Structure formats: C-alpha cells, structure tokens
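To keep things clear, I will list the structure first and then write my remarks on it.
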Amino acid sequence: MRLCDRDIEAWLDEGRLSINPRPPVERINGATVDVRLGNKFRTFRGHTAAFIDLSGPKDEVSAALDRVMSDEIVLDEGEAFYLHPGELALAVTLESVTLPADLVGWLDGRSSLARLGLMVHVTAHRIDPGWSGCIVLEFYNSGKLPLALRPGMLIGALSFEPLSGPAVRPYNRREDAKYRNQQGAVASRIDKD
Amino acid sequence: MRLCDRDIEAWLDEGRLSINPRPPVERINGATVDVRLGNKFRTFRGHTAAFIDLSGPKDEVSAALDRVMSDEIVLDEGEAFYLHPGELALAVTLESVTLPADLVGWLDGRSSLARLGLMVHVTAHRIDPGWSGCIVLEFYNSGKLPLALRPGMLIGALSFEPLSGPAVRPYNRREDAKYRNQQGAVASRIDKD
Amino acid sequence: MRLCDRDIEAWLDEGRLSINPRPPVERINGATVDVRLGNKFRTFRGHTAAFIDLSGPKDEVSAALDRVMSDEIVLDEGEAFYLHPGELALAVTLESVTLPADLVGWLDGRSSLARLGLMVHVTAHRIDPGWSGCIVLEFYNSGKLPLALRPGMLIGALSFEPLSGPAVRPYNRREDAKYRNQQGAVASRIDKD
Ligand SMILES: O=c1ccn([C@H]2C[C@H](O)[C@@H](COP(=O)(O)OP(=O)(O)OP(=O)(O)O)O2)c(=O)[nH]1
Ligand SMILES: O=c1ccn([C@H]2C[C@H](O)[C@@H](COP(=O)(O)OP(=O)(O)OP(=O)(O)O)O2)c(=O)[nH]1
Ligand SMILES: O=c1ccn([C@H]2C[C@H](O)[C@@H](COP(=O)(O)OP(=O)(O)OP(=O)(O)O)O2)c(=O)[nH]1
Ligand SMILES: [Mg+2]
Ligand SMILES: [Mg+2]
Ligand SMILES: [Mg+2]
C-alpha cells in the first residue's frame, strides 16, 4: 500500500516523515513527491587501476576506490554537469529525507528523463526505514545525446509504503549500515562489507 | 500490497480499472497482467544536435527535441524492429490502461527478456492514479545480440497497488501533467518543466 | 505493504515463505533480506549468430539461443568472475527462495554496487507467488572499471509484499511457466512463448 498525496502530506505534518526542504503542494501528487538535483557530483578515473576487487582484502579495496573516484565536484552558478552517453556519474538529491522505522521509500526517475536515456539509479532505489540523509544518485545516460544537468532540476520522485510494522532493526540503529549521515555524492563503501 | 490475479479480474469486471483490450485469463496470473508490444516506435538523430540542456530555455530545448527525434515509425505487419545493443528506442504497449485515483500501477519487463539484455524502461515505470492511455516504453539493449521486436509480442507486466486512499491530485486532474491522452511512442516533454 | 524485518522472520518461522539457507538475523533488517552471490555464470558468444528473433519460429530461436550461450562457468573455491564494462552476464543467488501463493518478492541490487555501475537485473526483478528456485541475476557493468565478483558476496536484497488474496494461478501450478526448478545460471527461455 503506497501513501497517496493527502496521506504523505499528513505524515509530513505529524513529522515522523521529514523531507528537507519540503517540496510544495505542487510537487506532491498522486502517490509521489518530486525531488531535485543537488550540486555534488563524482566521476571515475580508470587510468589508475585495472579493476576493483569487491571482496578482496578490505585495505586494498579502500585504496582502489580512492584511486578511481574523483573528488566531489561542485558546480558554480549557471554551470551544468555534462552527462555524456555511456558515462556513469554519482550525484545527490537536493532534499534530505528521514524515514521512520515503519516506512520504506522508493525512488523513481522521470518518464521525461527515461525517454532521453537517463537512469537515476543502478538497480538500487530503496530508501530504508531509519534512513536519514540526502539520497545518492547513480546517473547513466543510455541515450544518444549528452545531457546538461543543472542543480535544481526535477530529477526523480519518492513513493512511500507503510511496513507491516515497525522495523526492529532500522537503518539508523544498525551497526554495519554504510550510509547514515549521508550528505553529498558519497562514493561506494563496498569495502565496508 | 498488490492485487492477486483473482482480484485483478474482479477489478476489471467491476470497472475499477480498465485494460483495453483486456488480456485473456492466460495472461493474468499471480499478481500481474502481461502487456504486449504496440507498433509505434521512435529513434534518435544525434547528428543534428550537440546536446540537450534539460533545464534550459524552453524554446531551445523544445526545438532540440524536435531535431533529434525521429518521426513515428509504424511497422508494416510482418515487419520487425531491430533493436541493436547500445541503441535506445521508444515504443508503446498495445494495451491502453486506465487507473482510478486510489491505485498506482508498476511496469515490469520479463525475465526472459532481461536474460538477453533488453530493458523496457529507463528508471521510470510508475503508472499513476488517474492515468489513462497507452504506456510508453524505453527499450535499451544491454546485451550482445540484436533483438527483433515485433508488434503483439509479450513485452512486460503490470502489477497494481491500492493507495492509502484516493489521491487528491491524480494525473488526469493535474494541469502540469505532461502525458495525458498519450496514444503513441511520444517523445520526452522535459521542456514542459 | 512490505514485511518489516520481524514479519519476515515471522513468515520464515511460520514456514510458507522459506529461504535456504535461511539468512541469519544480521542479514535481515528493515524491510529486506540480504541475498548472496552463487558460483554459476554464463556469457554470450555473439559471433555464432546475426540476431535473435524474439518471436520467430520456435526452432530457429532455440538453436540460436543454444549457439550464443556459453557452457556454464562454475567458479570453484576462491575464484573471481571479472565483469568488464558493457559485458552482460548471467548469474544466480546463493539462496534458494520459495514464496507462498499470497506473497510477491522483489529483488534490488545494493547501493554499494550501484555506485560502481553494477546492475543486478535488467528491468525484471519480480519474484512470483508460487516461485520455488534460485533467483537468476542479469549483471551489467555500466561503470568504468572491471569488477571482480566472488561467490558468496552480498549481491542484493529481497523484500516481500503480501497479496490482496491467494493467487488462483501461482507460478508452481501455471502450466506455461518457464523457470520452475531453477538451480543455476539459467538462460533465457523466450523460445517457449
Ligand atoms: O513506464 C512508463 C512510466 C510512466 N509513463 C507515464 C505514466 C505516468 O503516470 C506518467 C508520468 O510519469 P512521470 O512522473 O515519471 O513522468 P514525468 O516526466 O515526471 O511527467 P509529469 O511531469 O507529467 O510527472 O507517464 C509511461 O507512459 N510509461
Ligand atoms: O530477478 C529475477 C526475476 C525473476 N526471476 C524468476 C522469478 C519469476 O517468478 C520468474 C518469471 O518472471 P517473469 O514473468 O518476469 O519472466 P517471463 O520471461 O515472463 O517467464 P514466464 O513465462 O515464466 O512468466 O522468473 C528470476 O529468476 N530473477
Ligand atoms: O537510490 C538510492 C538507494 C539507496 N540509498 C541509500 C538508502 C538506503 O537505505 C541505503 C542502503 O542501501 P542498500 O542496503 O541498497 O546499500 P548497501 O550497499 O547494502 O549498504 P548497507 O551496507 O548500508 O546496506 O543507501 C541512496 O542514497 N540512493
Ligand atoms: Mg512526474
Ligand atoms: Mg512472466
Ligand atoms: Mg544493504
């Protein structure tokens, strides 16, 4: 059961669900709230490494991720991020989202974006109960034309689903959770497994 | 919570949602209804433009969009659409779908298709409350062989999820809604933001 | 709704839902169960065929399917599968999963993976009521680095949604279902349509 727009407004009103800054009524409809693009981005630099060993020694994985991730890219005013066909980039939503333990959220892209080849995630769009933070985005342009992305644009949408009950281990209270306190285009923390 | 098959036929019989034409009992099972491929397609014309500035001057973007998008392709019966690896294309389902204000629909591809690298949407699969119209698809071949696509083939599935209540701003009533009355392989209307 | 972590535990304890080997409490949290990578893979031998005609003479298709799919790749103790950028491969979960008739399953990748461009499915992540088998994965590396994938790594997560009622045609009973008894990296059976 997804929350319809009126119920999202009420959960936002009771305050155990928070989205900061809260999108206006124009941006809450049907069963979704729209989200916008922030100004933090990351690209990859392959020429430093042959591969990343997802399960190799923790220490060596940490080194690798550091050699292939650029530092965080912040665009100056009026500047766009040019997302080219075939070139994965990280970003973040403008909004920070905080979910109570009895709710899960799901991120969609936008049909208007899909129709130009823009994926907003890479088969990982689940915002967990306990989640608090901005939501990281994995952009892939599967299209034929580069796309200029500007901070501020409508980039995705969130739907919300009350759970059968309060999660007994929500994200915020879980010791090996990787991304609590998320805020920019944070790179993979696969080396934490 | 999704409608089981029996309830889907029950909502169909009582007119609480429509699928036109209505798939036979063979294509309604578990918690889904299969949909079939339409015969309208669109490709992209990269050479005519450098890039698309998703949230730039409306006239610019609008014009760019009209430059890079093919006219609508209608297959002469028997004809195939050859979807090559690397080549995004727009299409549409055979079926028209109409959803009430208290239900959201979700498009799936097919495992049989996935195992050949065919994506049927680019992170945009939500069919909104109040929606009425044929569903546009975004085909991307991530695999290693060209795939011949013909009208009338089984291309995906829809599952339906009642909302916590009736949406106050459902799609058919939102005035900045982009794709109401969509009945073909309609291009992105991202300029309309 | 989806089952909160407790309730997942309830259904495993009750027993109509089953996951073998049952993941420890630690890999069950929020609204999901974590699933792990199996040791069976398949690749594509493109040079043996010009294309696959998704809805051509059954004959034609199976042979072409047979010609393009590799012999299963079985990784033995301490081995890696190198998934290079742009090279679709088939794989499977470690876990076998059985869903009762009144439950639907949904596969997600992992954010940690997503941020290095690994998709774990190609728009086909629904696990059907009546399903009993290992879950096949469709890996696509959309990033810029090769990724070493080792059997037993955390590769994804499942969440569960109870249905409005028991499906009248669940997977295990549906005569034309293609993938029951799935115990490895099973190729597309689009020719059985
Ligand atoms: O796979 C899909 C998904 C969506 N749509 C339709 C159904 C949905 O109700 C609508 C709007 O979807 P979305 O909000 O993702 O697209 P948008 O680009 O944001 O358009 P709008 O500004 O109208 O929200 O487009 C399709 O035709 N095919
Ligand atoms: O990530 C997934 C998703 C699905 N499947 C399995 C589960 C599901 O119940 C079954 C059928 O899926 P679907 O209906 O999408 O595929 P199909 O190609 O239409 O096969 P069928 O004719 O069996 O419906 O395949 C997997 O192995 N992995
Ligand atoms: O599109 C998304 C999806 C998820 N996340 C966040 C929300 C979520 O609750 C968290 C963890 O997601 P997941 O469990 O898929 O990733 P992980 O790689 O397994 O990390 P962890 O070890 O923390 O579970 O990351 C995002 O920032 N953007
Ligand atoms: Mg929208
Ligand atoms: Mg199916
Ligand atoms: Mg996780």
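Including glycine, each Cβ sits where the backbone N, Cα and C put it.
According to Swiss-Prot, the features are:
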| type | residues | note |
| --- | --- | --- |
| BINDING | A:110-115, A:124-128, A:136-138, A:171-174, A:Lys178, A:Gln182 | dCTP binding site |
| MUTAGEN | A:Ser111 to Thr | 30-fold decrease in kcat. Shows altered dTTP inhibition |
| MUTAGEN | A:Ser111 to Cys | Loss of activity |
| MUTAGEN | A:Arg115 to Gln | Loss of activity |
| MUTAGEN | A:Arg115 to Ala | Loss of activity |
| MUTAGEN | A:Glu138 to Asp | 140-fold decrease in kcat. Shows altered dTTP inhibition |
| ACT_SITE | A:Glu138 | active site, proton donor/acceptor |
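Features recorded in Swiss-Prot, as mapped to the structure shown.
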residue: A:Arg110; record: dCTP binding site; DSSP class: coil
residue: A:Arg115; record: mutagenesis position; DSSP class: coil
residue: A:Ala124; record: dCTP binding site; DSSP class: coil
residue: A:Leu137; record: dCTP binding site; DSSP class: strand
residue: A:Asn172; record: dCTP binding site; DSSP class: helix
residue: A:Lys178; record: dCTP binding site; DSSP class: coil
Cβ-Cβ neighbours of A:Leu137 (dCTP binding site) (radius 10 Å): 28
CB neighbours within 10 A of A:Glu138 (mutagenesis position), counting all protein chains shown, number 30
Which of the recorded positions A:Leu113, A:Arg115, A:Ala124, A:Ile127, A:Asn172 has its Cα closest in space to the Cα of A:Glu138 (mutagenesis position)? A:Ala124
Residue from A:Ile127, A:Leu137, A:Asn172, A:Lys178 whose C-alpha is spatially nearest that of A:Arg115 (mutagenesis position), among the binding-site residues: A:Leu137
10 Å Cβ neighbour count around A:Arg115 (mutagenesis position)? 27
CA pair A:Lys178 (dCTP binding site) / A:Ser111 (mutagenesis position), Å rounded to integer, equals 30
What's the most sparsely packed of the binding-site residues A:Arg110, A:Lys178, counting other C-beta atoms within 10 A? A:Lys178
Going by Cβ pairs closer than 8 Å, show me which of the recorded positions A:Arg110, A:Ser111, A:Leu113, A:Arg115, A:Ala124 neighbour chain B. A:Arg110, A:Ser111, A:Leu113, A:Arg115
Short-range recorded positions relative to chain C, from A:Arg110, A:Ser111, A:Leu113, A:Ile127, A:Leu137, A:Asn172, with Cβ separation under 8 Å: none
Same-chain residues at least 6 apart in sequence whose Cβ lies under 8 Å from A:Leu113 (dCTP binding site): A:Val120, A:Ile155
Between the recorded positions A:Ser111, A:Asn172, the one whose Cβ has the fewest other Cβ atoms within 10 Å is A:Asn172
If you draw a 10 Å sphere around the Cβ of A:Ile127 (dCTP binding site), how many other Cβ atoms fall inside it, taking every protein chain shown into account? 22
How many Å separate the Cα atoms of A:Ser111 (mutagenesis position) and A:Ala124 (dCTP binding site)? 18
I'd like the Cβ neighbour count for A:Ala124 (dCTP binding site), meaning other Cβ atoms within 10 Å of its Cβ, all protein chains included. 21
